[PDB]
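Here is the structure we will look at.
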Number of protein chains: 6
Amino acid sequence: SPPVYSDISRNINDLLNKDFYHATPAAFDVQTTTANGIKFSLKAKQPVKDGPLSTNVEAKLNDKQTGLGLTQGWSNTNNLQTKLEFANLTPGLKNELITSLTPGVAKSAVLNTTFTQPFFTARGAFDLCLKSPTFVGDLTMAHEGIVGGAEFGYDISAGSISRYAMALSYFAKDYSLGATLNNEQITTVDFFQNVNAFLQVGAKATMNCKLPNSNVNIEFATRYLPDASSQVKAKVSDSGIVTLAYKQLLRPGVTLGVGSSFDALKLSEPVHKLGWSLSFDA
Amino acid sequence: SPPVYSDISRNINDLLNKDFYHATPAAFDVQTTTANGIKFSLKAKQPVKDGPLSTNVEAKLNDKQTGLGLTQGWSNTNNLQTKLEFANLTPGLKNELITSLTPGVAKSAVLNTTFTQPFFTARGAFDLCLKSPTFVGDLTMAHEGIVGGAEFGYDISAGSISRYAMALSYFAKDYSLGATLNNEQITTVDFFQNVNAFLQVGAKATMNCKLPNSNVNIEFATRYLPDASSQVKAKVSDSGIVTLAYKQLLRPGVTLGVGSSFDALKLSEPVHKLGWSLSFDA
Amino acid sequence: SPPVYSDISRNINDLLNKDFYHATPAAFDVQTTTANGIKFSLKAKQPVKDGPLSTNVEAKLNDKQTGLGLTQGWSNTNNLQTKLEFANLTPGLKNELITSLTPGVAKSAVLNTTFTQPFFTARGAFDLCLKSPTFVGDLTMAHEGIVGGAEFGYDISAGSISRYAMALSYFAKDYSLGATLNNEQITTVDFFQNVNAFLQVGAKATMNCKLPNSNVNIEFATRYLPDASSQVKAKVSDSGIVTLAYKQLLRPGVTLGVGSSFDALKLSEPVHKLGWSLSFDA
Amino acid sequence: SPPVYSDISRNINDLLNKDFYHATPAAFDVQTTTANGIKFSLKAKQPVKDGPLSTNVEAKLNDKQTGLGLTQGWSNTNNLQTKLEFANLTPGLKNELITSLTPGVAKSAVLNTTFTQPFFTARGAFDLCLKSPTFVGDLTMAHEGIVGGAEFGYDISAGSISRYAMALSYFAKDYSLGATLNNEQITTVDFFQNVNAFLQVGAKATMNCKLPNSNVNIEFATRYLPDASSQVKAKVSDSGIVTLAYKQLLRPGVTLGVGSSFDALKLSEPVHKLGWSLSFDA
Amino acid sequence: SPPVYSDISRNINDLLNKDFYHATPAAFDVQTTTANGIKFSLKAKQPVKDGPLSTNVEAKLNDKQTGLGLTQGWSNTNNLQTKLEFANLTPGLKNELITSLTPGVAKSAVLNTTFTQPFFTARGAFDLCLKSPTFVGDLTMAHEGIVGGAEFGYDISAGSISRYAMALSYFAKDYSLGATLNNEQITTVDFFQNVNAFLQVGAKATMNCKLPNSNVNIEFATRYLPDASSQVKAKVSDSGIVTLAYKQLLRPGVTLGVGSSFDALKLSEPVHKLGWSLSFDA
Amino acid sequence: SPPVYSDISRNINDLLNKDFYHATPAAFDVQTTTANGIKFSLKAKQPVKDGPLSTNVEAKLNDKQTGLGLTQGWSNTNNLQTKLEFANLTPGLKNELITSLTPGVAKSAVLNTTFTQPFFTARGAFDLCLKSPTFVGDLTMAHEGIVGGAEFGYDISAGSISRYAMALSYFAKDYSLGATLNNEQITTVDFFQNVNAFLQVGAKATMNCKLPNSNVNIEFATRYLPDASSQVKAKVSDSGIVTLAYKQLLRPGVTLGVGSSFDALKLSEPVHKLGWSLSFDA
């Protein structure tokens, strides 16, 4: 099945968003399942090293039936997030919806409809509650590994098109190259090369075609697995930011993560990021 | 028989308010039972780190006879809390009474009647030996899995309802979800989950629905058993309060517990309470 | 037969009064029995490390032939205390006579008459020599285990009662309770329990109803036997006064005892002290 | 192999400086390994006045693959210590590197090197990255059972030495004497004796030859094993400081130690301490 | 071989100056022997109630080889002694030395030569390392039971005789008398008697003829053995000083002693001294 | 064989001058013998309770050979009291002599000669040293139980008779009456009546024939012997002086005596004479 627009070239942005523990100095995740399968979890993060500790509790369930689902998330700041997944009649056509109920912050309900069919993937977006009807449509076609994609943020209230973005990639067994153009001023390219099951390497460049300011922005990210129960991966950028991350498996079920961010060829400077994470799983 | 309302969600209440030793730096318990069947005890606690040495001695008996159950006890606070259980005529009609006899300070007697029926629980309490008597009652109903109930309180002196609460839970084979609301002002949703025979985990969130205050007060506790004669448990609140506890059974009949009270992101201020306890049993 | 009034609650009054070697820093007891049958003894006490040394020698004998019993005393103060015990009148009525001859202080003589019958016990004491006739008596009954008595002191010169106390206890197979009320209030409630041959525990509370809204002094003492040739025991109190004692039988005939009494909690007051005791036998 | 200098009289120091937990009133450490050999460890202490906490976590590994060593630690003060050990350049010469990283305190790095070979061993240290290199070196030789060593520190800023010591030991099967001479006219003469598997005694006396005013101190400590899962220590200093320690092994995998240190014969100065320690091992 | 002059009437001197514990309130001895021949010791006495805890450690060896013997004692109060005993060339000619090295105080070593012949004893002591050397020499003869001898002290600096004493004693099977004269100013007569293996008794009288009032002070001592593992002994002088002592072996290698010192004349003055001693042996 | 003068009417003198422990508040006698036969003893008596303690040491020997004997005594008052006994040639004719060497008090040497032959016992005592030679002669005849006696003191320096005493008694199986007259001014009549082996009674009166002052004084002395290991005996005189004494045998070899004295014509509280006495024996 062809990937969805959000999942095109997921392998490259997956190597610089996940398993990075340099942003939150502390992290505390607990996951647990029950007999019938209702998953529950609690996450505790800390953005500022000398500030409060944010915590959210999530209750998500799925079923191998026609596709009913329900997710209820409740954080410290009380933005209750509810999900609803179902297809029922039409197979492959899921109807998802997300809300954010808050006594202080205005609620925002988003309706997503995804139709899955070979060589064709499209997604709808409907905004409710607040008076701002926007349809963030997107289309994706797959032709012998060539994956195309177009995103358009058409505004009903204004009557015009806000965002117009294009993307084109080519998937293969152990290599995939893609590119994207956002509103014809941001150009992004990637070079993902999978070495083997024990090593991954990727590159991501933002050419940013714009005559007033062109500069250069490149990132090289690696991922090395010494063995099954370990992981170490680091990225490097031209600005000197070199971030390292080390994920270790303690007693089977609990994982520990250490992340750090050094700045090369800039002496030491009075700034540095380092943090740890402790994830449990029943 | 459905559980009494006052004893609803005892599973979650026993994770964060029971078998914790951090409020008293030292404690001494002795539990002796005579051949007659009177169980004598002693509790030598210590509330203040450099103050008085609190100690109490109590006796009680519980026989499978017609139901004469007597309990008494003295303490260092110069008060007595006697207890008297009996059924006699009606089976299941528990008529308990609690006194707070104290020299000088006016005593108060609380007379409780608990009457059980299949799928019905009713408990009432009269506050006698007081110039301003009060009555408090509660009701509990069962729905073959949905255990609900409520409580009301009537002031005899005033002539109206003083405190109205309503609770509704959902028991299952290995998890339980409940929620209680009092005065439309305090709200508490609990959660208890038995992973397996050797691990328990639960959460409790008090939201306090009101416009002036913000955020929420949530808590998360676990309980682990390395084997029969051990118990290690830990709880964490959103404020960073992390309390540990570890009870160990050295000799058969002798238990030793320890406990700390850390503070995430505050290792520079003396707030950390820490204590131990020795309990003996013949 | 009902116990004497002074022997009421002897199992508890004796548990926390004897074998505590903390008051005297030194002790030297020699007991020898001569061939004729008189029992000589020599006690050597010394209160406080620097100061006087008290030496007491006495010789006592009992004859089961006719019931004559004589005791001869001699202290370092050069005073003699005799004790003549005899009945020779009827089975169930014996009299005792005690003198306190001292060259400097006026000698005093006391005549005690004890007359004991099934279910009734009474005795009286007189005060001769010095012009102060005081008659102290008591009367105890026993109704199948419940043992209650009362004592009173009448002054002939004054013409009224100077002290009026009443005690009531409930003995059993292995535990005993009881409450005594002296002249004003000082209502004292005790508790003694003999769990097995290798451990005894006990408590003793004094309500002191004379002063309303005040503290209450309670004590709790144990007694443990590691084997048949040793003893160790301890007592606590609400003021933190903790007393330990250890009696070891070094060789048959010679026993040693080490006792300390440190004030726990606050370890700043110099009130710890320490004492030992040696007892011989021939 | 000849003993290295720090191992000279290592038994004496490991007798009166180890397992004496009377200083810190609390200690909690967890030791655990992973699927591969990493051996995480977490220690947490507490000073006397229940002030801050001193917690750190470290992971050391000794890979037998071409003799690799790595020890990275992390304390709550953002203090990271890195230890690198390797010997793959010459058989019999191993190189160590110790680093310290922390924002506030200046960064430090010492390069250690040890040259070992039969009948000859020497060390060398370079405390660099401080704008003041201090060469700390020493060497020791053994002939037939008598070992002797010497230290020296030469500074390039002053052009001379600032500290030198001369050691002389006579090891044997079960006892070892020893004598050190420090440039401050300090002479420590010590002896260690291992009478049997259940008892070890030792003594150590320091003589200050700089000030000949009877300034001689002498301590001695013992180590007894009542069984194979217990340990009792006792150290007596000349000033009357007596230190006790009792390491009891609970269920195999957890140890608990209780230490106390008072001043004998002077129970008036607040110099006595009591503390405990819990060691968990997975 | 006849006893040396210092060893005449050692039996009486081992009654009133041995195995008494009325001097030091507390003492602690441990004696350890390695499987080489070296014997260590750790003594911890206490001179007065307000003095430092005295401590010394000595090690000595006595080999059945050619005769080399070394004794070295490191003390706390800078009163070290070292002894060197050997015979080597002549069998029986013992050449000992004693040192009193003290930092600050001029040491005074003494060189002792002892020659034993049948019916001839000659001992000479040279006081070297002193500005005013002395020489103390004594001779001892024996006539089939009557043991006599004399001692003279010649001053090298002066050239005269300072100390001139004689002694004459009669040893027998179970008793021994003897009178010694010192400078025709001090005359003493002793008496030692051995009733049987379970009892000893002796007396000592000093007259001091160079006194106008004489005031002869005699002493009478006993020694009783209740069994193999006990030793009770008491002595009494004219002024009523009655000192008791009791040595008991609790475990094999562990001995305990208790000593007291009465006055038996005046009992309102703190003249009484008291003490205990606990010695160990491996 | 007829009794010597000093032994006539000794039975009555034995009931008032022996086993009366009322004069010395404290006594301490130790007697010991040796396998060959020289008896040694040490006595310690205290005349006044607030004074010093006098002590003497005696060494006396006797043999079944021709009759040589030697006694040597030495006390605090420094008197070398010696006794020399010998007969050699003539059997029965002993020649005793007593001296008292004292540096301060003049020596006194007395020579006693006693010739023993049936029906004739005479004694002569000389006087030496001091220049006041006397001769104390006495003669004694026995005729069928009638015992006469005449004592004369002739002064050599004066040439007259100073003391002229005449005694006459009649000994029998279990009764004896005596009468003596000294200087025709001192009349004494003795009446001893032996009841049996378990009781002795005696009386002694002194008429004192003198017209100016005649008065009367009589003494009745009893002695009760309960068994072999006990004795109790008292005397009563007409002067209001009654004294009691008790002798006990505690362990086989050691005796204990207690003496007391009352008063009838005076009574009062602060007049009492009591004292104890210990006497060992090897």
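Here chain B follows Swiss-Prot, giving residues 2-283 in order.
Looks like electron microscopy, 3.2 Å, at least that's what the header says.
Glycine residues also receive a Cβ, built from the backbone N, Cα and C atoms like all the rest.
Look at Swiss-Prot and you will find B:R11, B:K19 tagged as ATP binding site. Neighbour density for B:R11 (ATP binding site): within 10 A of its CB lie 12 other CB atoms from the protein chains shown. DSSP assigns B:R11 (ATP binding site) to a helix.
Under mutagenesis, Swiss-Prot gives B:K19 to E with this note: 2.5-fold reduction in steepness of voltage dependence. In the three-state DSSP assignment, the secondary structure recorded for B:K19 (mutagenesis position) is coil.
The secondary structure of B:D51 (mutagenesis position), as reduced to three states from DSSP, is coil rather than helix or strand. Around the Cβ of B:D51 (mutagenesis position), the number of neighbouring Cβ atoms within 10 Å comes to 8. The annotation that Swiss-Prot gives for the mutagenesis experiment B:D51 to K reads: 2-fold increase in steepness of voltage dependence.
Taking a C-beta cut-off of under 8 Å and a sequence gap of six or more, B:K61 (mutagenesis position) has these contacts in its own chain: B:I39, B:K40, B:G70, B:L71, B:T72, B:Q73, B:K84. Quoting Swiss-Prot on the mutagenesis of B:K61 to E: Alters the selectivity of VDAC.
Under mutagenesis, Swiss-Prot gives B:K234 to E with this note: Hinders insertion into the mitochondrial membrane. Note: B:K234 (mutagenesis position) has non-local neighbours B:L16, B:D20, B:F21, B:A222, B:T223, B:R224, B:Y225, B:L245, B:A246, B:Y247, i.e. same-chain residues 6+ apart with C-beta under 8 A of its own C-beta.
Other C-beta atoms found within 10 angstroms of the C-beta of B:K19 (mutagenesis position) number 11, with every protein chain shown included.
On the backbone, the CA of B:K19 (mutagenesis position) and the CA of B:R11 (ATP binding site) stand 11 Å apart. On a Cα basis, B:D51 (mutagenesis position) lies 34 Å away from B:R11 (ATP binding site). In three-state terms derived from DSSP, B:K61 (mutagenesis position) belongs to an extended strand segment.
Proximity to chain C (Cβ-Cβ under 8 A) holds for B:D51 out of the recorded positions B:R11, B:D51, B:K61, B:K234.
In the three-state DSSP classification, B:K234 (mutagenesis position) falls within a strand.
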